[PDB]
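In what follows, a structure is listed as structure tokens, so that the remarks can point back to it.
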Amino acid sequence: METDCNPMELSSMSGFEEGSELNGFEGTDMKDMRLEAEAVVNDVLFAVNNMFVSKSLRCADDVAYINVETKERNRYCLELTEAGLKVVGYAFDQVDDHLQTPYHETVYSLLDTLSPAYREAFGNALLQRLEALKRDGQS
């Protein structure tokens, strides 16, 4: 007389019975674009002024809009999809449907071209490894 409500799971998924094979007609990766998006934003946030997911549009599983504001206040809006990161605007929450702007593979090969300061910031974190091995390694 009831059904399964919306509870919380302290596990990956409720799977007590196992045996049958799952792979069949639908092979969904279960990859959430928002998931990957918020992961990207956090990791590269240090190399820009402010970066955040676009809350003025939409984001549903396959597609998520992100915004990035570099150190020189330059803003890029990114349509994150399975095709990678596709710039859809150069302003905050700016997405144009006629922009045939090229999409890149990762955020690295994208933002490295979007802000030279990002590259320099990478160099700073890179030289940290250099001096790390200089101090600890030969002593």
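Just so it is clear, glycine is given a Cβ too, placed from its N, Cα and C backbone atoms.
Among the sequence features in Swiss-Prot, the mutagenesis site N42 to I is noted as follows: Abolishes interaction with PRKAR2A. Prevents the Wnt-induced transcription. Does not alter the phosphorylation of CTNNB1 in the presence of Wnt. With a cut-off of 8 Å between CB atoms and residues at least 6 apart in sequence, the same chain places nothing near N42 (mutagenesis position).
Record note (Swiss-Prot), mutagenesis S109 to A: No effect on GSK3B-mediated phosphorylation. Reduces to 30 % GSK3B-mediated phosphorylation; when associated with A-113. Reduces to 30 % GSK3B-mediated phosphorylation; when associated with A-113 and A-115. The unchanged residue is displayed. DSSP assigns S109 (mutagenesis position) to a helix in the three-state reduction.
Annotation of the mutagenesis experiment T113 to A in Swiss-Prot: No effect on GSK3B-mediated phosphorylation. Reduces to 30 % GSK3B-mediated phosphorylation; when associated with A-109. Reduces to 30 % GSK3B-mediated phosphorylation; when associated with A-113 and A-115. Around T113 (mutagenesis position), the C-beta neighbours below 8 angstroms that are at least 6 residues distant in the chain are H104.
Annotation of the published mutagenesis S115 to A in Swiss-Prot: No effect on GSK3B-mediated phosphorylation. Reduces to 30 % GSK3B-mediated phosphorylation; when associated with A-109. Reduces to 30 % GSK3B-mediated phosphorylation; when associated with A109 and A-113; the original residue is retained in the structure shown. In the three-state DSSP scheme, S115 (mutagenesis position) falls into the coil class.
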Margin query: Distance check, please: Cα of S109 (mutagenesis position) against Cα of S115 (mutagenesis position), rounded to an integer number of angstrom.
Written below: 11
Note to self: Just to be sure I understand the packing, how many Cβ atoms besides its own are within 10 Å of the Cβ of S109 (mutagenesis position)?
What the structure shows: 11
